[PDB]
2 protein chains.
Amino acid sequence: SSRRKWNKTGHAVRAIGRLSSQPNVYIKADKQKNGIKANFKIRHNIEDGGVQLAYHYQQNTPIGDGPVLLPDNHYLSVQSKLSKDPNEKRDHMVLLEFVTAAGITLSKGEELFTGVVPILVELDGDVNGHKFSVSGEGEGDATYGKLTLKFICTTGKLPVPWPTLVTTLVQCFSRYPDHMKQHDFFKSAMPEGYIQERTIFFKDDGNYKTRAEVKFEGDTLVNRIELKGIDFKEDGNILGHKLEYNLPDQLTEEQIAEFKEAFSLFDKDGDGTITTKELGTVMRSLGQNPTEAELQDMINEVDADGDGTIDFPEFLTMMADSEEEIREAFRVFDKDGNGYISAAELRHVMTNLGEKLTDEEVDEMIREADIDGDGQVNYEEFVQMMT
Amino acid sequence: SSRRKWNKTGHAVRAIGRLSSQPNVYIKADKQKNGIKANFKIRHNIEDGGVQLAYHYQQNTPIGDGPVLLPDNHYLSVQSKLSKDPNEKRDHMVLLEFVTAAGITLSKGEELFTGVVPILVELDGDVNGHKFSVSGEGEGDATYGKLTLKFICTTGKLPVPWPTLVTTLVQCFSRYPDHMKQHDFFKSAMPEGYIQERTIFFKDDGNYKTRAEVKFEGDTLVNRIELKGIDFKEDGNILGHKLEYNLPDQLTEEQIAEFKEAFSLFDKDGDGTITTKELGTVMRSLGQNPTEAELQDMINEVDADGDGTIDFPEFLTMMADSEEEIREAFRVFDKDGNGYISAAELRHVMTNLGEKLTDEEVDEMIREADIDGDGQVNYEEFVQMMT
Ligand SMILES: [Ca+2]
Ligand SMILES: [Ca+2]
Ligand SMILES: [Ca+2]
Ligand SMILES: [Ca+2]
Ligand SMILES: [Ca+2]
Ligand SMILES: [Ca+2]
Ligand SMILES: [Ca+2]
Ligand SMILES: [Ca+2]
């Protein structure tokens, strides 16, 4: 009864917690300056408990005098994975990010971002007078909203935590879906580029002020940054390195890469999106017959932006009970339903998915799974292979 | 490499599995008969592994000659919880269901369903000549899309599994959101009601054919059903009782009920939906200041139907890392941030949520949590109380 009031009330307070837990980047036009502004919070986990808030204010304005696209209000949704290179002796960060635009219901610069673009990042910083520099290199693939980079502190040890520098260290690699392409300021500014400025307030601590130039130099997208940090506490969360480096129990880069390859089999036109047409094609080639309504409801189920298609980050979320999943997978492979996957059936399944492999490569797949040497893959063999 | 091909391919097949895993009820108009049709599959878990498919074809036509609403294409999404009454010696089923309409983008009979409506269900069946009867009683609350019923076999032992009878045993209790109210055939037919007919094919087994009359008799919504089952196998999944009764590890009815009470504190107008206005009000009363964009993005995050508001089933899904959640909950209660929740602060938090309690009831809440007898609730006390 008292316990029921605590529960009731606690559920409500935890609900506001759960709802506020994953703040997106809120973008708005700035007509006056021919650009945009953005406002958002970042919650950095504190080692051993709690969150350090970082309140971001941002403005971007074009570098050139050309025309740009000035967007309606929308947001960007970001997923970030931080890691370490075990062979790297310098202070560093490996970063993987997926960013997609959303929040509007239902071509200048686009051509620069259709494939993989090399990226260079240079940062010179001063935090409480501690001078430092960072340089990073990698690739962006705006089709998947994907950025992959490795960063090095080129002045020795970073005097602030790596996670605090992530937002500072190329929003032109965000995936805007088709209906929102007219709201992509970032690409419209290219190749001449844009200036990005922010102030970032760390609750109960200091602030960063940054200015950056983001432009192409040849075929490379370059982000060159000046950062000044003031008013930080010597034993606070930033200067004290009390923030958690990476989120626990995320997927491996290698697992993500296998999911991307899997996504490819569906996205036959390579535009970074799975439509009902494409999902249907694959399902039908497998011997299944969804209706249009079933195909649509299937997509809706995982359609976070509500565009009617599955983009890669949405697919990754779904792929990120197990026994029953593996058993149903087995039936799809075992086309005639006799309890054995034959080399022929596997050949056919590969063709059905659009997976081009020689007959010898297929034989090697069976051989890897085929414990009892009958040249076929039974259910128990399939489970060992799948787990 | 062979392993990578298996993984790649397996991920794709499992993805079609995950996507197809929760089929909704697809509804379409039937202009000719002044009614609707529906098509959907039910996957029943087989004890010890696998799924028994049940392919449903449905048609409804009005009982009276009055006008009805003939809908555009849409669907219903259903969550079901089956349980047992430990005191009941008769063969029975306790059923809790939430049903909401979706799949259209962006008043006759409505007035009958604004509060809680008592329900009576009567079924007479013949399966492979085995005669049986079922009678059930409970309540529906269409505001939350909620049905709660208890069913008894009144002829002795049920010759088929309880889960196979769920779809047969009142879609007028579905929650249609505001923008879709003109597509609610089921309520528009009331009080005179409708006839519902289905054929249900159990893959590799027999079929059921049902006919039902659904209407008000006085203030009670009555579902009276005739079921005929033919062609079932004596040792198949149905006549053999080889289907799993209930899904494992669902919430208790008592937990759901505490979540509903929590939902109430937000839904101040009691219409079954939380708007950004209402979420804002509560958050602000707590000392928080979301912007409109933050409030909207918060809702979007859990908005499965894409209507812009949180209905109860959407809230339940969110409420259905823990340490960090409890720590952030503590800070909301501990308004001045001194490490102790005072009786005053708890009083204020109750008022902030719209939770009406006497000062004595609040004192009893502290007393229940207050292990060390200082009249306040510290963090460790709060964790013990919350877990
Ligand atoms: Ca595509
Ligand atoms: Ca989508
Ligand atoms: Ca086979
Ligand atoms: Ca074998
Ligand atoms: Ca409301
Ligand atoms: Ca909603
Ligand atoms: Ca306090
Ligand atoms: Ca105490």
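Start at 1 and count along the chain as shown; that gives each residue its number.
Method of determination (from the header): X-ray crystallography, 1.9 Å.
A Cβ is built for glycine as well, from the same backbone N, Cα and C atoms used for every other residue.
One mutagenesis experiment catalogued in Swiss-Prot, B:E97 to G (Swiss-Prot position 222), is accompanied by this note: Suppresses the 399 nm excitation peak, leaving only the longer wavelength peak at 475 nm. Taking a C-beta cut-off of under 8 Å and a sequence gap of six or more, B:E97 (mutagenesis position) has these contacts in its own chain: B:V78, B:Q79, B:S80, B:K81, B:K146, B:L147, B:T148. Reduced to three states, the DSSP call for B:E97 (mutagenesis position) is strand.
In the deposited model, 15 residues between B:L106 and B:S107 are missing, and the Cα-Cα distance across the gap is 19 Å.
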